[PDB]
Amino acid sequence: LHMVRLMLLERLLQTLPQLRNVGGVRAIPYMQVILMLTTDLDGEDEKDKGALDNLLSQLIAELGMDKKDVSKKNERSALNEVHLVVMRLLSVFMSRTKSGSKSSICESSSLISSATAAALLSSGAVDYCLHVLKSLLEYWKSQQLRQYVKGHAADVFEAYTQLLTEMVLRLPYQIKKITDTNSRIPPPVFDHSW
Amino acid sequence: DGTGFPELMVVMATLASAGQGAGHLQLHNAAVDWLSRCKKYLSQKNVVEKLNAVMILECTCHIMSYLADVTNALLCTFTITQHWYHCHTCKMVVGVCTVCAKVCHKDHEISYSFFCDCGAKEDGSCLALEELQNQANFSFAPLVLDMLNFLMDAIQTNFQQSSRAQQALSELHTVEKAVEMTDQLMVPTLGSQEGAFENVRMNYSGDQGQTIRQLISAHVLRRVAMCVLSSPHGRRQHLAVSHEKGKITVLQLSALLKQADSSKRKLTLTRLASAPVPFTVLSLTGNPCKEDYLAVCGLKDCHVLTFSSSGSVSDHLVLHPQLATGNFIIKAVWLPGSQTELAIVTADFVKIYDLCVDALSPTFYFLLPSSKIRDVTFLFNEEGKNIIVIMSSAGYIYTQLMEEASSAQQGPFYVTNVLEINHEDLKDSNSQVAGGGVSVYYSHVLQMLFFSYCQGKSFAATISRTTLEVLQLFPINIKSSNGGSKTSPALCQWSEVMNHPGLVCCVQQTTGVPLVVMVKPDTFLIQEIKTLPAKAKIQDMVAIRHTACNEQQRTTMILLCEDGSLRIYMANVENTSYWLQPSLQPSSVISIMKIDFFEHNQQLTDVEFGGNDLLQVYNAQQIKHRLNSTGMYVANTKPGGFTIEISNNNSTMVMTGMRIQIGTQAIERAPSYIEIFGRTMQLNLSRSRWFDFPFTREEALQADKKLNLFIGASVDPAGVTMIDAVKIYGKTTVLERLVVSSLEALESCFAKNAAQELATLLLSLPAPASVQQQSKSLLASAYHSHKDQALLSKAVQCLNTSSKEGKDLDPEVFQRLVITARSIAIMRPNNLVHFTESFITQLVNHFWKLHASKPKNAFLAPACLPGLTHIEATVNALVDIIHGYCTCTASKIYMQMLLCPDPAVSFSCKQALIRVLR
Amino acid sequence: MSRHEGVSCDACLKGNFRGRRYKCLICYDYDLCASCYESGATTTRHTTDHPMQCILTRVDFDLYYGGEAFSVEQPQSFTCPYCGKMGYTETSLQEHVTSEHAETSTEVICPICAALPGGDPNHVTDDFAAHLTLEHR
Ligand SMILES: [Zn+2]
Ligand SMILES: [Zn+2]
Ligand SMILES: [Zn+2]
Ligand SMILES: [Zn+2]
Ligand SMILES: [Zn+2]
Ligand SMILES: [Zn+2]
Ligand SMILES: [Zn+2]
């Protein structure tokens with residue numbers, strides 16, 4: 001059963017390019033299904049670990065860290081909503097790395113969080129987050145997951161800019177916390193400008 | 001001799017019970033012979049033909065039932081050193097931190113600048129740091145089989161006595177209709193005394209009042225005083241009534257509609273907050289899509305009121321029809337299947353507003369070439385576009401498609417397309433068709449156009465929604481029971497009872513006597529609703545289908561009389577249930593498948609502590625003071641304890657919890673228990689201490705501004721009970737009998753391929769939600785293997801046949817197949833995969849085909865319902881089946897379902913996949 | 001123990017009873033003990049709908065009104081004789097009666113005179129507001 005769920009997740013990520021302008025709200029169920037499948041991609045099993053790493057690589061290819069379209073990142077877009085969905089999925093993944101009631105699950109959860117943080121840093125995602133943050137700050141100057149589902153029952157992205165800001169306040173913060181917990185992965189370097 | 005034969009048969013069965021207790025084949029053999037004899041008679045094909053065009057048939061049914069029965073019998077803050085807590089169990093009142101309370105003192109007595117003492121402890125305590133059966137199975141069972149076989153033609157005929165609904169609708173559209181007068185459609189049940197509603201008679205007077213009187217007398221305007229505000233989606237069954245004072249009263253109908261069987265009880269209509277309108281109210285119109293919206297129209301004014309759940313006006317929108325000189329608002333129409341589209345109809349024009357966009361500028365602005373507007377109805381074509389239909393004073397019916405070309409963006413649009421209707425009664429004279437036009441109404445459920453003329457000529461017609469041509473025309477002739485009234489009265493106020501297809505209401509334009517019409521595929525049953533006495537002239541009528549105490553969707557008609565009395569009529573289910581029969585209804589089995597609390601709260605202020613048992617001894621201020629003062633307390637010598645009433649005077653705050661301090665004065669005088677929200681909490685304290693009580697989300701809503709706290713008696717021998725402090729916290733047929741008997745008998749005898757084939761035929765054969773249940777009971781490792789094989793083999797055969805003939809699988813048939821497959825995907829997914837083996841792909845393909853035919857809007861949907869009754873449930877089931885296969889293309893199907901623009905499809909799919917992971 | 005001396009219960013006839021004295025503000029010289037009151041005792045002259053004034057003994061006063069210093073047996077909770085509402089002070093009662101019962105001319109017994117020691121317990125007035133303004137303000 002575990003192996004068949006894993007291959008199902010694999011085929012899902014393989015057709016995943018199709019998910020782009022479909023709409024994050026219509027795809028909430030799809031990414032939530034991905035999560036449910038991952039809730040089993042744990043253990044010290046390295047086949048599952050590599051499946052998780054391939055999922056992370058797909059998410060990075062989706063993420064525009066390389067793209068310098070910071071303006072298009074500020075402008076709410078299908079791509080921006082898909083990036084927000086990817087960030088929420090990563091947060092749900094690293095949010096269950098606690099040791100509470102974990103029968104060797106803490107060992108797996110810790111490994112998962114460490115791998116996620118390492119992959120995100122290897123793509124210079126922290127720099128891209130800093131860029132989108134300066135862009136939203138300029139926007140403010142011009143003006144002058146299922147938890148969201150509970151809070152915002154309407155299930156409408158509503159203030160995407162706020163969600164985007166809040167989501168980066170979370171992803172890199174989790175990155176720093178994980179790079180401190182796992183000494184092997186170095187914490188992001190922040191200069192005076194940061 | 002059919003009469004008496006069943007009573008004698010029951011005496012025979014009781015004597016069989018005698019011999020059953022002690023005897024040998026007492027009645028078993030004779031009963032077999034009786035079955036044989038009943039088969040012999042029915043075998044008379046002359047009697048079969050007579051039944052097709054009964055005592056012996058009833059005898060056979062009774063014998064079969066008896067035989068069936070016979071066969072049945074056979075970390076801690078200390079880590080860092082805040083919200084601290086006392087643990088009474090550990091005798092720490094010294095305190096524990098929030099974490100330690102939930103970790104080291106988990107399941108202990110706990111009460112909401114400090115350093116956790118739990119962690120301060122270096123002990124390591126802190127973790128947060130018989131013969132009859134032989135004869136029946138010998139040759140009796142085959143006997144029964146051959147009996148049902150040679151009788152099968154007659155059995156199929158008796159069974160005949162979505163597809164059916166479509167056929168019935170087709171017949172409705174093609175077959176000539178007989179007009180019959182009846183008094184049995186609506187039966188009087190309850191009535192109120194004269195004056196139940198004061199001031200309902202609108203005494204029009206003055207310049208504007210005289211104008212209104214003239215218009216009503218000229219039959220140009222009619223007053224609609226009552227409106228029901230109960231959308232199918234909503235559950236707030238309510239009645240809005242306008243009064244002479246121009247005040248709108250909202251009543252609660254739920255109490256009235258439940259007292260339907262009350263023999264001698266006064267009509268009960270709970271009054272809610274009224275509705276303010278600065279004008280004489282002439283018409284009330286509720287939004288069928290949203291039960292909170294009410295359009296209120298005067299002569300020149302149109303107001304849209306929004307009602308809260310309590311019946312009070314939450315919002316008030318004022319429209320500007322910009323009437324022409326001398327023009328007036330005839331009525332307001334909520335476009336079908338819309339919540340913002342509101343049409344204002346005048347004698348000169350029709351303006352349609354989208355209230356979500358703009359209340360000032362109309363989206364559509366229609367004008368006629370000549371004559372005046374007498375009525376306007378809206379239909380939705382197969383495309384789904386609204387097509388306005390306008391009845392003129394000259395008697396012409398104008399039609400126009402509502403598109404960008406006819407939009408008000410370029411100014412007023414002149415409607416020139418006239419619906420051509422040719423009838424002997426319809427002879428236009430002096431440019432007046434049958435004396436001119438009166439009313440027009442389109443029933444989306446029946447897909448028929450109703451319209452009437454001034455000379456009493458009324459018609460029902462079938463119209464092509466693409467070409468807007470009349471296909472078939474049916475005259476509705478009303479014959480006055482009173483002699484001398486040869487002239488037919490004109491009909492107006494045409495309407496259909498929501499969720500009761502075929503039941504149409506209208507009123508004579510001149511007489512004003514309500515008419516109820518039951519439309520069947522070959523007959524119009526018409527009932528004139530009379531008054532006893534006639535002195536109570538009927539002012540307005542409202543019909544509503546409500547859930548009765550027996551959960552029966554009874555159709556109740558409410559009449560408002562001029563004298564202020566209410567009269568209630570109930571639909572006779574026998575004469576009005578044709579379209580509601582399970583044979584025509586889309587019955588679906590898929591339906592069956594379908595401690596830190598106080599940290600985030602703030603102590604309330606100005607809460608009124610006013611327990612009546614304390615009010616007699618202490619004043620309101622004293623109670624508050626004593627409950628909020630140390631060394632001060634409240635006492636009560638009343639045996640059994642007392643009740644404290646707490647009133648929240650802060651409308652912005654909700655009570656979410658309470659704390660009580662007891663035992664400060666004397667432990668023996670502390671209450672033994674308390675009761676709040678029906679929960680009893682025992683107060684086992686040995687020292688003065690606080691007791692924490694949070695209110696559940698539901699209880700928080702219950703304790704919004706009022707809370708009753710019952711205090712139990714203390715163990716004090718003097719009977720004295722004391723409370724030291726209370727703190728409130730908050731936040732901002734014959735056929736039926738026959739089939740039953742036969743199938744029960746067959747199932748008992750079976751307790752197999754031929755038996756399954758017989759049940760399969762019975763399953764395919766038609767049934768009014770009866771033979772099916774019977775075939776269900778007939779059907780109820782080797783066993784599961786056979787059973788699963790037979791059901792799945794049939795499912796595969798049904799899907800293949802439908803794919804080859806290129807025919808969409810019957811929704812109900814499809815849903816049955818899905819449920820059957822699902823059940824197996826859970827019981828034995830291995831059997832599901834093996835027997836079916838393409839199958840998943842076929843199911844999903846048919847799902848999408850049926851989903852694509854699903855009706856866009858329920859109100860617009862006709863009597864026959866295409867698509868699927870429960871897509872969500874269906875989607876859930878499909879996901880279980882797909883998952884069952886994967887445990888033993890499917891991923892692409894899952895992705896397609898998740899992406900479906902239709903939200904529920906993916907959201908339910910979401911839930912199904914969570915369950916499969918769980 | 002302090003007892004309601006010279007006060008017999010009109011329902012059970014137990015004179016000089018203890019506990020909370022209940023006096024009818026409608027029936028002339030009608031009194032109930034705590035038990036009879038709680039049981040809803042009725043007579044030909046008295047019904048449960050009649051507003052009643054609770055009167056305490058001194059001992060009870062010290063118990064019920066314990067922890068807060070008050071005048072010896074000082075009644076501070078008054079019942080409206082018209083509608084039966086409770087927990088009123090000589091002031092709030094006056095305000096209530098003037099506001100809600102200004103047009104009522106039914107004869108009633110003054111709860112303040114009845115409860116206050118030395119005040120005429122069986123005092124009868126058609127206009128209760130008159131006492132609330134001239135005798136008990
Ligand atoms: Zn602690
Ligand atoms: Zn403890
Ligand atoms: Zn602790
Ligand atoms: Zn007594
Ligand atoms: Zn009395
Ligand atoms: Zn009063
Ligand atoms: Zn007085």
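These residue numbers are counts, starting from 1, taken along the chain as shown.
Just so you know, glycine gets a Cβ as well, placed from its N, Cα and C.
Annotation note: B:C97 (Zn(2+) 1 binding site) sits in a strand segment as assigned by DSSP. Per Swiss-Prot, the feature Zn(2+) 1 binding site maps to B:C76, B:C97, B:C100, B:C116; the stated evidence is a large-scale study or a structure entry.
Long-range Cβ proximity for B:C87 (Zn(2+) 2 binding site), meaning a same-chain Cβ under 8 A and a gap of 6 or more residues, is found for B:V93, B:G95, B:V96, B:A101, B:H105, B:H108, B:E109, B:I110, B:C118. Sequence annotations record features per position, and here Swiss-Prot assigns Zn(2+) 2 binding site to B:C87, B:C90, B:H105, B:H108 based on a large-scale study or a structure entry.
Annotated Zn(2+) 3 binding site per Swiss-Prot: B:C100, B:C104, B:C118, B:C126, in sequence order. Under the DSSP three-state reduction, B:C118 (Zn(2+) 3 binding site) is assigned to helix.
Under the heading of mutagenesis, Swiss-Prot lists B:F114 to A (Swiss-Prot position 1712) and annotates it as follows: Reduced but not abolished ability to recognize type-2 N-degrons. Same-chain residues at least 6 positions away in sequence with a Cβ under 8 Å from that of B:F114 (mutagenesis position) are, in sequence order, B:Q82, B:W84, B:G95, B:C97.
Among the mutagenesis entries in Swiss-Prot is B:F115 to A or I (Swiss-Prot position 1713), noted as: Does not recognize type-2 N-degrons. Under a cutoff of 8 A between CB atoms, and with a sequence separation of 6+ in the same chain, the neighbours of B:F115 (mutagenesis position) are B:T77, B:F78, B:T81.
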**Report entry** binding-site residues compared (B:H105, B:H108) - the one with the fewest other Cβ atoms within 10 Å
**Finding:** B:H108
Requested in this report: Have a look at the binding-site residues (B:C90, B:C116, B:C126) and report the one with the fewest Cβ neighbours inside 10 Å.
Outcome: B:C90
Report task. Please report the DSSP secondary structure of B:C87 (Zn(2+) 2 binding site), reduced to three states. Result -> strand
Query raised in the report: Can you list which of these binding-site residues (B:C76, B:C104, B:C126) have a Cβ closer than 6 Å to ligand 2?
Result: none
Report task. Find, among the binding-site residues listed as B:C76, B:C97, B:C100, B:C104, B:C118, the one whose Cβ has the highest number of other Cβ atoms within 10 Å in the structure shown. Result -> B:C100
Report summary line: Cα of B:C116 (Zn(2+) 1 binding site) to Cα of B:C126 (Zn(2+) 3 binding site), in Å and rounded, measures 10
Report summary line: Hits among B:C104, B:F114, B:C126, i.e. recorded positions with CB under 6 Å from ligand 3, come out as B:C104, B:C126
Query raised in the report: Could you state the CA-to-CA distance between B:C104 (Zn(2+) 3 binding site) and B:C90 (Zn(2+) 2 binding site) to the nearest Å?
Result: 10
Query - Residues within 8 Å of the B:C100, B:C104, B:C118, B:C126 Cβ centre (excluding the Zn(2+) 3 site residues themselves) - result: B:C76, B:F78, B:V96, B:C97, B:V99, B:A101, B:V103, B:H105, B:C116, B:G119, B:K121, B:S125, B:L127, B:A128, B:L129
Query - Other same-chain residues whose Cβ falls within 8 Å of the Cβ centroid of B:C87, B:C90, B:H105, B:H108, the recorded Zn(2+) 2 site, in sequence order - result: B:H88, B:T89, B:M92, B:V96, B:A101, B:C104, B:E109, B:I110, B:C118
Requested in this report: Using the centroid of the Cβ atoms of B:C76, B:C97, B:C100, B:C116 as reference, list every other same-chain residue with Cβ within 8 Å of it (recorded Zn(2+) 1 site), in sequence order.
Outcome: B:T77, B:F78, B:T79, B:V96, B:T98, B:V99, B:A101, B:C104, B:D117, B:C118, B:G119, B:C126, B:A128, B:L129
Query raised in the report: How big is the Cα-to-Cα gap, in Å, between B:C76 (Zn(2+) 1 binding site) and B:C126 (Zn(2+) 3 binding site)?
Result: 8
